[PDB]
Amino acid sequence: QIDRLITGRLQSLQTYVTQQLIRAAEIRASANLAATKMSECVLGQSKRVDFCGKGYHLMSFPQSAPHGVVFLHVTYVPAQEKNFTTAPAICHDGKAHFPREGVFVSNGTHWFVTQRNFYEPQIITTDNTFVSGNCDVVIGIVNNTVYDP
Amino acid sequence: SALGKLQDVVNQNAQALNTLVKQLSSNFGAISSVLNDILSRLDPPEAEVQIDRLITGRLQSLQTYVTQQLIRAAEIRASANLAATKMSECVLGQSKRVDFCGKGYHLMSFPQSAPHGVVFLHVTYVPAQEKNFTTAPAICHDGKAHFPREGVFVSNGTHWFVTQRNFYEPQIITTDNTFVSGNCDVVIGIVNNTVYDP
Amino acid sequence: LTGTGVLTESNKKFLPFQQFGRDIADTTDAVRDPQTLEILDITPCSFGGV
Amino acid sequence: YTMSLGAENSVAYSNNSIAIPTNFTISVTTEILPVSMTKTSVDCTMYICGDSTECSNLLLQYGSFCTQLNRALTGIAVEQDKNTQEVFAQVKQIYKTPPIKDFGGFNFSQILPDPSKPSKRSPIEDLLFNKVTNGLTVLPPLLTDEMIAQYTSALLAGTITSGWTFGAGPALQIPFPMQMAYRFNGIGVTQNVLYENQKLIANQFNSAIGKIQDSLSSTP
Amino acid sequence: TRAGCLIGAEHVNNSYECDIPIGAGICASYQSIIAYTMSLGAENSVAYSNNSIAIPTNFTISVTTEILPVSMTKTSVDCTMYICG
Ligand SMILES: *[C@@H]1O[C@H](CO)[C@@H](O[C@@H]2O[C@H](CO)[C@@H](O)[C@H](O)[C@H]2NC(C)=O)[C@H](O)[C@H]1NC(C)=O
Ligand SMILES: *[C@@H]1O[C@H](CO)[C@@H](O[C@@H]2O[C@H](CO)[C@@H](O)[C@H](O)[C@H]2NC(C)=O)[C@H](O)[C@H]1NC(C)=O
Ligand SMILES: *[C@@H]1O[C@H](CO)[C@@H](O[C@@H]2O[C@H](CO)[C@@H](O)[C@H](O)[C@H]2NC(C)=O)[C@H](O)[C@H]1NC(C)=O
Ligand SMILES: *[C@@H]1O[C@H](CO)[C@@H](O[C@@H]2O[C@H](CO)[C@@H](O)[C@H](O)[C@H]2NC(C)=O)[C@H](O)[C@H]1NC(C)=O
Ligand SMILES: *[C@@H]1O[C@H](CO)[C@@H](O[C@@H]2O[C@H](CO)[C@@H](O)[C@H](O)[C@H]2NC(C)=O)[C@H](O)[C@H]1NC(C)=O
Ligand SMILES: *[C@@H]1O[C@H](CO)[C@@H](O[C@@H]2O[C@H](CO)[C@@H](O)[C@H](O)[C@H]2NC(C)=O)[C@H](O)[C@H]1NC(C)=O
Ligand SMILES: *[C@@H]1O[C@H](CO)[C@@H](O[C@@H]2O[C@H](CO)[C@@H](O)[C@H](O)[C@H]2NC(C)=O)[C@H](O)[C@H]1NC(C)=O
Ligand SMILES: *[C@@H]1O[C@H](CO)[C@@H](O[C@@H]2O[C@H](CO)[C@@H](O)[C@H](O)[C@H]2NC(C)=O)[C@H](O)[C@H]1NC(C)=O
Ligand SMILES: *[C@@H]1O[C@H](CO)[C@@H](O[C@@H]2O[C@H](CO)[C@@H](O)[C@H](O)[C@H]2NC(C)=O)[C@H](O)[C@H]1NC(C)=O
Ligand SMILES: *[C@@H]1O[C@H](CO)[C@@H](O)[C@H](O)[C@H]1NC(C)=O
Ligand SMILES: *[C@@H]1O[C@H](CO)[C@@H](O)[C@H](O)[C@H]1NC(C)=O
Ligand SMILES: *[C@@H]1O[C@H](CO)[C@@H](O)[C@H](O)[C@H]1NC(C)=O
């Protein structure tokens, strides 16, 4: 009778230890993920999409929790978008001009260059554009003047 | 104790094998742990019972050994996937991920073979010998606000310069390393300094 | 009802028909002395790892 | 019903039109990750047999099963402490914020430790700790909750006062409206946008931090 | 201690790095055997102000080791031979 009780309790204890080992593997994977988020979102700014919150990641703050960690991801979300007419290049003096960092936009009558993630229109100059080739190659090039300072 | 991570895996596997070998010495409630002794001592009606007890004990031991072997195989597979990720991102490229390829700003990495493992020599850049400077967000000149294109405005006490952010290399604040956005009335903490024109 | 434990005074007020006490895990942690109607907590003896 | 995935959003695509954002929202979101478990240890001999010597004499016939169970539980117990060590102890310098909280309008009082509380926790961390409710032994964790809160306080002080520089070497101080501008340039937005609209970004950040505290206090 | 009763270790008021973990913030070390509350790290107050920056003037090329296990010993057990021979 004691042998029956011993083998039953030993089977119960082996089952408990096996499922505890499986849960320990799962918790170790979650903790490795949490250490990766601590290194990449808190100790630096991450370019990885949706790794440190929804939106363009700015920073993160760690908070202790009972058997856990809570990351407050501070992110940048674009808002209040506006339509503009765009072109890949500007044709001027038989030369093709491409934006150095931004994008050509038009509000209907005038052409500007702006940064990609925020509307900040600037006059298309030689300082924010670069010249490559003529106007015969680029599909969709439009005619506009390019100011010279 | 430098190579303790590989030696831990080797010791765990050898200890699991030693436990599995040691479990043959247990009779599990039978009269003996040796099968030849039972088969040479007993008639098959009672040797069937003794062999059945030995079989269920050894089968329980073997199933237990296979269970922790599969758990350790999952752990080693996760570690090997991590090692393959480090080989792809630290050796075959330069990684922007902080502390993924060593402490500091990661420059490059070297792989080295190890018994059942890999050793990454992470070559990183650590800043050192830092110095205080008085800083400003923008330079006010001719009613216009000037901001650094890639660097930062610093001052050693009397003169203003622009430098790259991770190394002190002072340069004259010009129109070639600054850009103009707005007037001086909006930016909090803007200071007055001249901006040279080449 | 037999067992091994440290028998201390208890602040649990039993109803007069109740004799023993159980926790969530169905272990006898409270009991009534039959001689004098008083309630005693049964704390397990303080075993530990060495 | 048959479930609906999401609202249809026909994007107005054409070959010469673009959509450019004119504004922004500073959005703070929560991510909760488990790190460790309760470290449990089981006396296998006492669990199977208690104090019965005949039971232990019969249990010795099964060999070293109890040793394997105890060793597996010991490995789990030290793995939890290793997990907490890898997650929270990523800095060897304990940083503190300056006594004057002049960060250019940015408010961190909900995430910095409260000096009035004896546990030295943040209000958010205090709310998080309030919202969580036979041979068996529970081993205490190696790092107490006070020291884990101290580690998070050091990480917060480092990322507020020194940027990402403390994670790559010595902590190099930088004003927070400059740190923010650097982060803006990391996501491809010019520094001027941050500087011109610094009051609005600080107000949005403080409002989002308050909404985080309200959402944690209002969601079970 | 909160972990239990510790016999044979002299409790000190100083804080060091953890050598042998006891638990609940208690660690032991040999120097006789002493027991202490661990020190998390060296204390460092960053000199923050709203108009001062720290710029590095030099650098260190630092090489660090990272050891990662890849495989185990490939063991196979004949189940019939192990149980029965
Ligand atoms: C597109 O933007 C340009 C530049 O902002 C607009 O041109 C201005 O129009 C206003 C309103 O008549 C005038 O007061 C300014 O003198 C104009 N500036 C220049 C440089 O011409 C233009 O009107 C806008 N077009 C549309 C359709 O909105
Ligand atoms: C943009 O300007 C170019 C050149 O200034 C224009 O190309 C001319 O088109 C006319 C009419 O078809 C031809 O007679 C010329 O020979 C072309 N010149 C060259 C150099 O190719 C082009 O048509 C203009 N596009 C727009 C939309 O105004
Ligand atoms: C900050 O740096 C500037 C540039 O190095 C220093 O200006 C020089 O000062 C020396 C010392 O008299 C002169 O010989 C040079 O002619 C100065 N250069 C210029 C361009 O004027 C300035 O003195 C430094 N300030 C402090 C407080 O050390
Ligand atoms: C930086 O220069 C600006 C522009 O010259 C100064 O602003 C002037 O301040 C005086 C004194 O209050 C006023 O009378 C002027 O009307 C201001 N002009 C403008 C355009 O705002 C500013 O005070 C200077 N700052 C420092 C620290 O010297
Ligand atoms: C940009 O212009 C497009 C095209 O005119 C707009 O798309 C339409 O928006 C209206 C407004 O409700 C809808 O009724 C149409 O069904 C949309 N068309 C398509 C193809 O989706 C778009 O809204 C404009 N964007 C902005 C920011 O004004
Ligand atoms: C950009 O959005 C912000 C809010 O997200 C706008 O700020 C609001 O401005 C209105 C009117 O000026 C005020 O009533 C609100 O109180 C402001 N909100 C905050 C949080 O300060 C801002 O005006 C928007 N800018 C543009 C150009 O649309
Ligand atoms: C930062 O935010 C905190 C909390 O939102 C502000 O503290 C509040 O101050 C008001 C005005 O004195 C009190 O009525 C509240 O009770 C305070 N809240 C708490 C939680 O203490 C604080 O004023 C903000 N600014 C600074 C510079 O700390
Ligand atoms: C930059 O200046 C600050 C303030 O003058 C320095 O911080 C002080 O450093 C000394 C020396 O360790 C300490 O005794 C003071 O307590 C510090 N002050 C504060 C407010 O923390 C800092 O060391 C300087 N940095 C450099 C690189 O020279
Ligand atoms: C930057 O730090 C390096 C340390 O690697 C300095 O190089 C040392 O310079 C001293 C003084 O001449 C020599 O005695 C050492 O032998 C040099 N070390 C090495 C490895 O070459 C370097 O001088 C420092 N530079 C500055 C500007 O501080
Ligand atoms: C866009 O397509 C229209 C036809 O639908 C064509 O007339 C126009 O030239 C195209 N523009 C570009 C930039 O490809
Ligand atoms: C820094 O704070 C001081 C007050 O101590 C203030 O006078 C000064 O204008 C501030 N500077 C900036 C750049 O915010
Ligand atoms: C039982 O005997 C005890 C002995 O002191 C006495 O106090 C008590 O009144 C008796 N009756 C009951 C119901 O306990």
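Following Swiss-Prot, chain B shows residues 943-1140, kept in their order.
From the backbone N, Cα and C atoms, a Cβ is placed for every residue, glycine too.
Record note (Swiss-Prot) on the natural variant B:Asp950 to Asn: In strain: Delta/B.1.617.2, Mu/B.1.621. Counting only same-chain residues six or more apart in sequence, none has a Cβ lying under 8 angstroms from the Cβ of B:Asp950 (variant position).
Among the natural variants that Swiss-Prot reports, B:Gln954 to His is described with the note: In strain: Omicron/BA.1, Omicron/BA.2, Omicron/BA.2.12.1, Omicron/BA.2.75, Omicron/BA.4, Omicron/BA.5, Omicron/BQ.1.1, Omicron/XBB.1.5, Omicron/EG.5.1. All protein chains included, B:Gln954 (variant position) registers 16 other Cβ atoms within 10 Å of its own Cβ.
Just so you know, the Cβ of B:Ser982 (variant position) picks up 9 other Cβ atoms within 10 Å once every protein chain is counted. Quoting Swiss-Prot on the natural variant B:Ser982 to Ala: In strain: Alpha/B.1.1.7.
In the structure as shown, the Cβ atom of B:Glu1092 (variant position) sits within 10 Å of 10 other Cβ atoms. B:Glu1092 (variant position) falls outside any helix or strand according to DSSP and counts as coil. The annotation that Swiss-Prot gives for the naturally occurring variant B:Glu1092 to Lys reads: In strain: Theta/P.3.
Cα of B:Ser982 (variant position) to Cα of B:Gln954 (variant position): a distance of 37 Å. Between the CA atoms of B:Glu1092 (variant position) and B:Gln954 (variant position) there is a gap of 52 Å, rounded to the nearest whole number.
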